[PDB]
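Visitor: Before I ask anything, let me first share the structure, which is written out below as structure tokens.
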Amino acid sequence: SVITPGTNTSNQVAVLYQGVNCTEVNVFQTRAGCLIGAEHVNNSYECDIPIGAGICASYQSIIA
Amino acid sequence: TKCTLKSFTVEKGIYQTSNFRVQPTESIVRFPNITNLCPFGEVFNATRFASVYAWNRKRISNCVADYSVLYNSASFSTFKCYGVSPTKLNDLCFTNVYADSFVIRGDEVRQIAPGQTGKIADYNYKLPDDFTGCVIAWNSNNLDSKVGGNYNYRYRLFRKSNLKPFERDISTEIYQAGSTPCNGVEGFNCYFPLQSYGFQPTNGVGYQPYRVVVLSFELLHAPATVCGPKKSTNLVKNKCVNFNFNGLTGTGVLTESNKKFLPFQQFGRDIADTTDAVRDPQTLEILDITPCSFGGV
Amino acid sequence: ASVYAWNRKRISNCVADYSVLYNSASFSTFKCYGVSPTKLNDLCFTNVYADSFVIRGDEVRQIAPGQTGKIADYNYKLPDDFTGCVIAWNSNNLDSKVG
Amino acid sequence: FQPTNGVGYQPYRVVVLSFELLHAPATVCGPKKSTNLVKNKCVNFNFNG
Amino acid sequence: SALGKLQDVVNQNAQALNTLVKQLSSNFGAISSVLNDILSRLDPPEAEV
Amino acid sequence: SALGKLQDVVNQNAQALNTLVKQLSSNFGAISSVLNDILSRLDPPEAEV
Amino acid sequence: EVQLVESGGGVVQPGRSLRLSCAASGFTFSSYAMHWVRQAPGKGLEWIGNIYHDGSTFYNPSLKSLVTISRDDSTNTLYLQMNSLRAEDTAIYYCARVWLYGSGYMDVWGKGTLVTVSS
Amino acid sequence: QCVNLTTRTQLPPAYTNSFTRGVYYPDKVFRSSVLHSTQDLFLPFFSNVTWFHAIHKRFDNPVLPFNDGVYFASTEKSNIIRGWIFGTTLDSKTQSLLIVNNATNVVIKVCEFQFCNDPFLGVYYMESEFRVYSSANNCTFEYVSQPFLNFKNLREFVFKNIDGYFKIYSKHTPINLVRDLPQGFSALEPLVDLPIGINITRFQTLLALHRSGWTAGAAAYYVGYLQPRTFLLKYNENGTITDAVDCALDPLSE
Ligand SMILES: *[C@@H]1O[C@H](CO)[C@@H](O[C@@H]2O[C@H](CO)[C@@H](O)[C@H](O)[C@H]2NC(C)=O)[C@H](O)[C@H]1NC(C)=O
Ligand SMILES: *[C@@H]1O[C@H](CO)[C@@H](O)[C@H](O)[C@H]1NC(C)=O
Ligand SMILES: *[C@@H]1O[C@H](CO)[C@@H](O)[C@H](O)[C@H]1NC(C)=O
Ligand SMILES: *[C@@H]1O[C@H](CO)[C@@H](O)[C@H](O)[C@H]1NC(C)=O
Ligand SMILES: *[C@@H]1O[C@H](CO)[C@@H](O)[C@H](O)[C@H]1NC(C)=O
Ligand SMILES: *[C@@H]1O[C@H](CO)[C@@H](O)[C@H](O)[C@H]1NC(C)=O
Ligand SMILES: *[C@@H]1O[C@H](CO)[C@@H](O)[C@H](O)[C@H]1NC(C)=O
Ligand SMILES: *[C@@H]1O[C@H](CO)[C@@H](O)[C@H](O)[C@H]1NC(C)=O
């Protein structure tokens, strides 16, 4: 799955490999799968792009 | 409405009954004004044919092919066409016609078909699964057999792997036997790939020489160069007609267009892949094709 | 055995190593008419009939589909749709006698 | 058959193998070249058919 | 994106129509996806198939 | 049987997934339910069918 | 018994012709097809030509017009005429025999003849 | 007649970026205001394209593979590049393809040429020197056509060999960039379809010497290789491909 903002805004993307561990493929391990290209932050915001298992992505670079 | 609802009493309302469609008034056939005949006499009636391992391929293009002199000839024992009917061969315009000529024995004629197995199919001449064309084969015992034995036709008995479709192997290479290399006489003696046919006139049917010509076509991609004997009709504007442009059949109204076609470009296709515009042969003009009026009654 | 009373051995319920037979150099003829020698090690068959006999060197070709000869007509005949392989080898050192 | 005869009159031993492909089960099969076993990797396995 | 619910319904209907139109381009294992080509190329016994 | 409404949804989803998996073991009139057996036992014109 | 012997090898100038002979003894020359094969030092075997009882001669597509195969059945012999010799034709030549009513097994082989070309 | 060129200067060939070049029309069908997805032998976007120079002393005529297809770019002024050689062994053993563009016309011949080690044309300071092959014995296809042709001219060609057909696609672009490939998009129109029916695995660029020894005129060319992939092409209201998307380049374009 490809997580992106609008092409009017930016061309940066993140890749979600669903149900795939990160050792079998900015790399973060979620319960949904391995997310590459998103910087994981400890802050909590509203959900902009849903990833799953409580993880959401937003553009501010792409953060998860 | 009574027939549609299957009742003799119809309640008040609106009912969809059928679909009105205007029928075409006359058929217009547009084909190129090329008049050259195709050299089928140089292919079928040739004095000498090559072996099946080194089969002869002749590209036939830019001519009018009269197929009616092929099917109605009673010389051909086998006339099997895959992907096209032989009766309809006169009505169609093809591109990239290929004539593949060779000589094989009698019981291998069944192997000149898509999807057959054997020595000839695997190592000599392979037809694709999606093959469109015609296999023509006839007995040539009275030309290709000599009383002492004819030894001019040879087949590739063995190859390391199976051939690809329409692949020719003229390469004659010495091959090994197993566990010892072909580094001279020292090892296991080296087998030869090419074996000659034993053609004698006293041989029974199934072993006699049969001449095979395989016609291969391509189904309407680039501008067609090989067309049938059909004559060209005049063009009518703004009327529903059933047209045939170089083998492309259909029904529609032919109108003037404002589409700036590039010189290579011939026709146009919609999302459904149905033709929406066409370039007519002989006059090179671009005619838009609009489907005839239809709708719900 | 002789060719009028050729020995028929039935090969069944076993794994057949055709690689040893094909790679054996004693055989002067390993000629197949319905299959490929290199695909013998991959395919499976219900049973194999092995017909063993001794003939003259000029009559070895007569064991062939469509071949007409004295051995073909009167001693051992093959069908036109024959499948399998014919193996033949010289036996001058063993069978032949000076008398 | 004599040792002084040339090739063509020498005795030749012929064994003819004929295959049957009837509705009976295929008891006769080719040899089974087993390779080494590799674990913990995504491989194409063929175990006894 | 205020009016996304209506635009979503319009997009779903248009996309369903586009897919239904696109499905005519598939031959489904036949020699061609065009009926006129089959009717002009083959005799009725195989054109029927 | 207090929470039967949720258990019914869970059972229906699991049973539908299991049925979809079990449909792979059916040959649907073919000689085998395994594609590799068909590709190894038949030539591509009939293996295609 | 079966025997193939060859002659005509030697050290010759390049462009001069050669006639290699393959005499067969012990078997009837008919019903068999005869081959000419060569192998270069340090290189594998390369097939040159075939001739049958009819007189049909088939050559390698790699080398054209250099050789000419001539069969003779009165005295059971086979001749090769080699013309326009190049420097690369230094090789050991072999005469081979296949049976016409079988697969292309080359059976018994000739002992070989040596052709050395030099300037 | 053949001549060895022994005054070359040793230098490795360069590499640069393809950007979004190498897109050609996949078929002969007109399409307008549509987005069409096609799977064909295309040049990948932003790929590593090999760069060869002709400058004085550089004269780059190496032996290059053909593979599945060749994108040939030319930053050309004063007409040094004259044609191409296609084949497998480039001798009389196999059959080879000759494309030349001399001062009068474009000639395509399929013959068994005995090629020279350094095939070339020549300009005297008029063209009076031609050393490409020493013989031509068996010729099957001949085709004489119109002339196809700071660096001022950009020549893009796509050479493909499918089903015995050699497809040549061409585009001519006026440029004013000094050294590298300009960044932009230009769809290559099909130029010619040749029914050659021969095996091609190796190809050669044909250049022209300048005589007043020899001098090499200022020219540069680029060789890229086609791979089977999917593009999403955009057709405008005039039927011209104005933009393209490589489906396997990056996840955004995917
Ligand atoms: C130009 O150079 C090439 C390569 O050095 C020459 O090709 C070689 O020529 C020698 C001379 O007899 C041959 O022995 C080699 O087999 C050739 N090699 C190849 C790969 O062809 C070529 O002859 C030279 N040109 C001239 C006119 O001498
Ligand atoms: C071959 O010759 C016969 C002799 O009349 C003729 O009838 C036949 O049409 C010829 N075949 C072709 C393809 O021209
Ligand atoms: C015949 O067709 C060609 C194009 O194939 C065209 O150039 C020519 O004008 C046409 N001639 C006639 C008389 O229609
Ligand atoms: C292109 O290839 C060369 C070597 O083949 C390599 O050094 C260079 O980094 C490559 N460039 C890119 C952009 O991949
Ligand atoms: C083309 O030539 C190469 C080497 O010259 C060879 O490996 C390849 O198999 C040939 N392909 C065909 C179709 O002849
Ligand atoms: C161009 O090449 C053709 C074909 O070889 C030839 O006929 C013609 O004379 C050449 N023109 C010049 C100016 O060399
Ligand atoms: C190719 O040319 C050579 C020499 O000119 C000739 O011997 C050969 O027969 C030719 N090939 C064919 C198929 O005519
Ligand atoms: C399309 O062509 C018209 C004139 O035919 C031109 O005015 C218009 O700018 C063209 N479209 C584009 C996108 O360039």
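Following Swiss-Prot, chain C residues are numbered 348-446, in order.
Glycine too: its Cβ is placed from the backbone N, Cα and C atoms.
Among the natural variants that Swiss-Prot reports, C:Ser375 to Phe is described with the note: In strain: Omicron/BA.1, Omicron/BA.2, Omicron/BA.2.12.1, Omicron/BA.2.75, Omicron/BA.4, Omicron/BA.5, Omicron/BQ.1.1, Omicron/XBB.1.5, Omicron/EG.5.1. According to Swiss-Prot, the natural variant C:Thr376 to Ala carries the annotation: In strain: Omicron/BA.2, Omicron/BA.2.12.1, Omicron/BA.4, Omicron/BA.5, Omicron/BQ.1.1, Omicron/XBB.1.5, Omicron/EG.5.1. A natural variant is reported in Swiss-Prot for this position, C:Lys417 to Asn, and the note states: In strain: Beta/B.1.351, Omicron/BA.1, Omicron/BA.2, Omicron/BA.2.12.1, Omicron/BA.2.75, Omicron/BA.4, Omicron/BA.5, Omicron/BQ.1.1, Omicron/XBB.1.5, Omicron/EG.5.1; May enhance affinity to human ACE2 receptor. Among the natural variants in Swiss-Prot, C:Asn440 to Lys has the note: In strain: Omicron/BA.1, Omicron/BA.2, Omicron/BA.2.12.1, Omicron/BA.2.75, Omicron/BA.4, Omicron/BA.5, Omicron/BQ.1.1, Omicron/XBB.1.5, Omicron/EG.5.1. The residue drawn here is the original one.
Each of the listed features needs to be described in terms of its position in the shown structure.
Guide: The Cβ of C:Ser375 (variant position) lies under 8 Å from the Cβ of C:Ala435, C:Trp436, C:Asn437, each on the same chain and at least six residues away in sequence.
Cβ neighbour count for C:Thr376 (variant position): 20 (other Cβ atoms within 10 Å of its Cβ, all protein chains included).
Sequence-distant contacts (6 or more apart, same chain, Cβ under 8 Å) of C:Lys417 (variant position) comprise C:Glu406, C:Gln409.
Sequence-distant contacts of C:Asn440 (variant position), defined as residues of its own chain at least six apart whose C-beta falls under 8 angstroms from its C-beta, are absent.
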Visitor: Give the helix, strand or coil assignment DSSP yields for C:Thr376 (variant position).
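Guide: Its secondary structure by DSSP: strand.
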